[PDB]
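These notes concern the structure reproduced below.
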Amino acid sequence: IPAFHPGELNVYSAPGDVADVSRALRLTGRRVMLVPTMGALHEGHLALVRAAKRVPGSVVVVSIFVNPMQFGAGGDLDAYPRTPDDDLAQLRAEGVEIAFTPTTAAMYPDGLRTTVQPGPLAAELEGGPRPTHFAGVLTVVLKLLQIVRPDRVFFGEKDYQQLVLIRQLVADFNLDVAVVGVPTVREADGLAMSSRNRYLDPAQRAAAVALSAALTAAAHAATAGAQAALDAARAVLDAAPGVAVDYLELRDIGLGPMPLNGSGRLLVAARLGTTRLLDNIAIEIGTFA
Amino acid sequence: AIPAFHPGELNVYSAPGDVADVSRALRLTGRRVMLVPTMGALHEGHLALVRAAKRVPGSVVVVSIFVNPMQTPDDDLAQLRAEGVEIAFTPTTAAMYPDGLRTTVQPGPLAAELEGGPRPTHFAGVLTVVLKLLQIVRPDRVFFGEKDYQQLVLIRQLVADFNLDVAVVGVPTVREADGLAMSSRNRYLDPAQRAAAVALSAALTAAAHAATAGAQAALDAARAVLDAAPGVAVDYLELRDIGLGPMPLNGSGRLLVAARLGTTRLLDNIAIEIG
Ligand SMILES: O=C(O)c1ccc2nsnc2c1
Ligand SMILES: O=C(O)c1ccc2nsnc2c1
């Protein structure tokens, strides 16, 4: 065990260090909560930390790691926002006791060798033109769960397809961890919080409200059935200046090889300039809404 | 409430949640959980894995028996009983794959080589079920035979690459009196094939002793012995480093062979020390 100073923020970069501290904590009965992040932390992340914190006897581990394997070549990786000074200040403000900030060399000492192969859901939606993306995400989340061995792991619903694939990973590999999905945190106008919102100029920021407006409109229209819901969202997106829709799809909650029944998820992805935004919402169809 | 566990008797569990609960409860009581994965049809080679697991102080031995569709019950169970194994884990296919084949493990490029030649997806299946069994049973140590050497290397890659907290223990191949590596396939060999099959081990041990004269003398001694046998179709005979990369100029390596006798595919491998 490296030093662990309770009541303050302990930062570990070595996987063996956080693994040893985590195990020692669990053996003294603390329940270890993991919040995996890519840093550039905002209130949507602090909502995950806060949910983890309110679990009785919890110690919270927040990982910060910009995982190269979920990024495609073509500039995305070098462009991802890195603000580590701010990130650690926020965690200290929140009373988090452990930040895990591994190096690429420590995570990938053998490059890409054994990896996770997701099911067919990973080839759709965000995965369509980024066919290796979710293999990257599931591989890193598997390693983070094995290093930290948390009791529960916390993800935002904003990246809903990712949350679903993570539940698949946990079920399919019999992982002994509870996956907690936490509702999206939104700006006062409805804009889903995201580290990539910083890339919208004032006009794009004004226009971006159309995603959440479209989704909320669709959720209320849905008393009138699926067609109405989808046509309401499309009309709102169509009225928004310079919002370029990539997909808008209504699916079952598990996103899967089941037809939509009464409860669904409506998902949108759109480009504003170069910035791609995602959002989604729970939908109840007809009698159900 | 934890399922029933009776110390000193064979406790059989078919439900993954049950063996998980019992393994967790036992480890908290000061036992060290040892896992021996098998596909049943047990022979002396499997009992040597059991015996290695049993000698760890505080051990409780978990033997899984599961025919992995992706890669006699009573008799197997009696053998485990006679060895004093306290837990057998006998899941159905449905209990292991309740959502079918969905998230799986993709091995590194080693899985494309050697055995991965005729069976390109074989090792994805083995690594997937191995990862699952490790997560269900969460053993301190997991035991595999050296006879499936490439499999063992790939397991060790799985464990390192996914940061798994288990010790992988490789146990030397158990052999018949004439050196033939034990395998349930040996029983299909007719008398002429069984007599010729001894060339695999004879070639390898000849090479291991010829290796004081260097790598080419070792390979040439092994080929000469295989060349002296009738009806032995050699699929490969390769000298690699101990992690199955390229053999270095000297130092430790491993020599692997595979051959077909009739319809039966046999494999064998041995440590080699170059010069
Ligand atoms: O930073 C996040 O929003 C985030 C969201 C999902 C993640 N999966 S692994 N690391 C992740 C980080
Ligand atoms: O029965 C065996 O010889 C055997 C050998 C290796 C295995 N990896 S998973 N299940 C396995 C079973």
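Chain A is numbered as in Swiss-Prot; shown residues: 3-291, in order.
Per deposition record, X-ray crystallography, 1.8 Å.
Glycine too: its Cβ is placed from the backbone N, Cα and C atoms.
Annotated in Swiss-Prot:
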ACT_SITE  A:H47  active site, proton donor
BINDING   A:40-47, A:158-161, A:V187, A:195-198  ATP binding site
BINDING   A:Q72, A:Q164  (R)-pantoate binding site
BINDING   A:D88, A:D89, A:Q92  Mg(2+) binding site
MUTAGEN   A:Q72 to A  More than 1000-fold reduction in activity and 45-fold decrease in adenylate formation
MUTAGEN   A:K160 to A  More than 1000-fold reduction in activity and 50-fold decrease in the affinity for ATP
MUTAGEN   A:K160 to C  More than 1000-fold reduction in activity and 120-fold decrease in adenylate formation. The enzymatic activity and the affinity for beta-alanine can be increased 10- and 3-fold, respectively, by alkylation of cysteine of mutant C-160
MUTAGEN   A:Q164 to A  50-fold reduction in activity and slight reduction in the affinity for beta-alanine. 30- and 40-fold decrease in adenylate formation and pantothenate formation, respectively
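Positions of Swiss-Prot features highlighted on the structure.
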residue : record                    : Cβ neighbours (10 Å)
A:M40   : ATP binding site          : 18
A:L43   : ATP binding site          : 24
A:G46   : ATP binding site          : 20
A:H47   : active site, proton donor : 26
A:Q72   : mutagenesis position      : 21
A:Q92   : Mg(2+) binding site       : 18
A:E159  : ATP binding site          : 20
A:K160  : mutagenesis position      : 20
A:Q164  : mutagenesis position      : 22
A:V187  : ATP binding site          : 18
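Take the Cα of A:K160 (mutagenesis position) and measure to each of the recorded positions A:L43, A:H47, A:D88, A:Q92: the nearest one is A:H47. Just so you know, the Cβ of A:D89 (Mg(2+) binding site) picks up 21 other Cβ atoms within 10 Å once every protein chain is counted. Those same-chain residues not listed among A:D88, A:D89, A:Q92 yet with C-beta within 8 angstroms of the centroid of the Mg(2+) site C-beta atoms are A:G41, A:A42, A:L43, A:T85, A:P86, A:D87, A:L90, A:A91, A:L93. Sequence-distant neighbours of A:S197 (ATP binding site): residues of the same chain at least 6 apart with a C-beta under 8 Å from its C-beta are A:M40, A:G41, A:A42, A:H44, A:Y82, A:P83. Closeness to ligand 1 is met by A:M40, these being the binding-site residues among A:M40, A:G46, A:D88, A:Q92, A:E159, A:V187 whose Cβ falls under 6 Å from the molecule.
Around A:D88 (Mg(2+) binding site), taking its Cβ as the centre, 14 other Cβ atoms fall within 10 Å, counting all chains. Per Cα geometry, A:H47 is the residue among the recorded positions A:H47, A:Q72, A:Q92, A:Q164 nearest to A:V187 (ATP binding site).
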